[PDB]
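Below is the structure I would like to discuss, written out as structure tokens.
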Amino acid sequence: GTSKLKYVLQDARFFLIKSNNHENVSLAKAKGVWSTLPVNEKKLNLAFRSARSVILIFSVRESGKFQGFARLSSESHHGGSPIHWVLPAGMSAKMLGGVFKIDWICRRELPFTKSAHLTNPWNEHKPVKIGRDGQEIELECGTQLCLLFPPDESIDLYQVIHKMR
Ligand SMILES: CC1=NC(=O)[C@H](C(=O)NCCNS(C)(=O)=O)C=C1
């Protein structure tokens with residue numbers, strides 16, 4: 001069912017995350033981490049203190065799909081074990097901000113064709129698939145987008161609900 005999912009998403013904030021490739025999303029799914037450029041890191045840290053859940057919705061460039069969504073479990077931190085991201089040409093590891101711990105809520109994909117009826121007011125009401133890395137998605141659009149994903153029966157949201165407290 002979808003009731004615990006709706007509870008997690010209640011009054012959440014949502015951010016679109018772009019990855020240059022699938023390798024980085026695979027690493028994020030395996031290790032429960034993400035790192036973004038400092039401009040976006042600042043927004044995510046602010047949002048983490050402001051809302052019960054901050055949701056990252058991932059899309060690999062040119063894939064025509066979203067690859068899942070996850071909830072921030074911490075603000076960003078530095079000085080951990082190096083994650084071997086396969087970074088875009090022109091982006092060094094030193095250019096990234098810190099590392100956010102994340103809990104995956106859905107590891108299933110959603111094709112852009114299924115979200116064509118959703119627009120993001122914070123990006124000029126363009127289709128939600130359209131947007132820059134780090135773009136905030138307004139509450140109602142973000143909630144409906146997350147609810148379109150196929151259910152991920154491998155995930156138990158009981159563990160995430162207790163972190164919201
Ligand atoms: C860890 C990681 N973080 C990212 O943020 C990545 C990205 O592809 N971001 C959007 C492109 N940014 S850029 C400066 O235009 O090339 C990829 C890996």
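Each residue's number is its place along the chain shown, starting with 1.
Quick check of the header: X-ray crystallography, 1.3 Å.
Heads up, the Cβ atoms here are built off N, Cα and C, so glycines get one too.
So Swiss-Prot has the following annotated:
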- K18, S19, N20, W34, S35, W85, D133: RNA binding site (BINDING)
- 12-149: domain 'YTH' (DOMAIN)
- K18 to L (Swiss-Prot position 361): Does not affect ability to influence alternative splice site selection (MUTAGEN)
- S19 to A (Swiss-Prot position 362): Does not affect ability to influence alternative splice site selection (MUTAGEN)
- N24 to D (Swiss-Prot position 367): Abolished binding to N6-methyladenosine (m6A)-containing RNAs (MUTAGEN)
- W34 to D (Swiss-Prot position 377): Abolishes RNA-binding and ability to influence alternative splice site selection (MUTAGEN)
- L37 to T (Swiss-Prot position 380): Reduced binding to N6-methyladenosine (m6A)-containing RNAs (MUTAGEN)
- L44 to E (Swiss-Prot position 387): Does not affect ability to influence alternative splice site selection (MUTAGEN)
- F66 to D (Swiss-Prot position 409): Abolishes RNA-binding and ability to influence alternative splice site selection (MUTAGEN)
- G68 to I (Swiss-Prot position 411): Abolishes RNA-binding and ability to influence alternative splice site selection (MUTAGEN)
- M95 to A (Swiss-Prot position 438): Reduced binding to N6-methyladenosine (m6A)-containing RNAs (MUTAGEN)
- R132 to F (Swiss-Prot position 475): Reduced binding affinity for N6-methyladenosine (m6A)-containing RNAs by 9-fold (MUTAGEN)
- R132 to A (Swiss-Prot position 475): Reduced binding affinity for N6-methyladenosine (m6A)-containing RNAs by 100-fold (MUTAGEN)
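Could you place these features in context, so I can see how deep they sit and what lies close by?
In sequence order, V60, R61, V86, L87, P88 are the residues of the chain that are 6 or more apart from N20 (RNA binding site) and have a CB within less than 8 Å of its CB. The secondary structure of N20 (RNA binding site), as reduced to three states from DSSP, is coil rather than helix or strand.
The Cβ of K18 (mutagenesis position) lies under 8 Å from the Cβ of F58, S59, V60, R61, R132, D133, each of which sits 6+ residues away along the same chain.
For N24 (mutagenesis position), the same-chain residues 6+ apart in sequence whose C-beta sits under 8 angstroms from its C-beta are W85, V86, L87.
Other C-beta atoms found within 10 angstroms of the C-beta of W34 (mutagenesis position) number 26, with every protein chain shown included.
If you take the C-beta of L37 (mutagenesis position) and look for same-chain residues 6 or more apart in sequence within under 8 angstroms, you find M95, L96, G97, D133, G134.
Its Cβ taken as reference, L44 (mutagenesis position) is surrounded by 23 other Cβ atoms within 10 Å in the chains shown. According to its DSSP assignment, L44 (mutagenesis position) is helical.
Counted within 10 Å of its Cβ, the other Cβ atoms near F66 (mutagenesis position) come to 27, all protein chains included.
In the structure as shown, the Cβ atom of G68 (mutagenesis position) sits within 10 Å of 24 other Cβ atoms.
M95 (mutagenesis position) falls within a helical segment according to DSSP. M95 (mutagenesis position): 10 other CB atoms within 10 A of its CB, across all protein chains.
When secondary structure is read from DSSP and collapsed to three states, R132 (mutagenesis position) falls in the coil class. All protein chains included, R132 (mutagenesis position) registers 9 other Cβ atoms within 10 Å of its own Cβ.
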Near the RNA site, what residues other than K18, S19, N20, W34, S35, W85, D133 in the same chain have a C-beta no further than 8 Å from the centroid of the listed C-beta atoms?
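After dropping the recorded site residues, what remains is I17, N24, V25, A28, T36.
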I'd like to verify something. Among the recorded positions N20, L44, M95, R132, which ones have a C-beta closer than 6 angstroms to some atom of ligand 1?
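Only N20 meet the Cβ criterion.
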If you measure every Cα to Cα pair among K18, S19, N20, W34, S35, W85, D133, the residues listed for RNA, what is the largest value in Å?
16
Give the residue counts of the domain 'YTH' (12-149) per reduced DSSP state, in the order helix, strand, coil.
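Within the domain 'YTH' (12-149) the tally stands at 43 helix, 41 strand, 54 coil.
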Please determine which of the recorded positions listed here (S19, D133) has the lowest count of neighbouring CB atoms within 10 Å.
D133
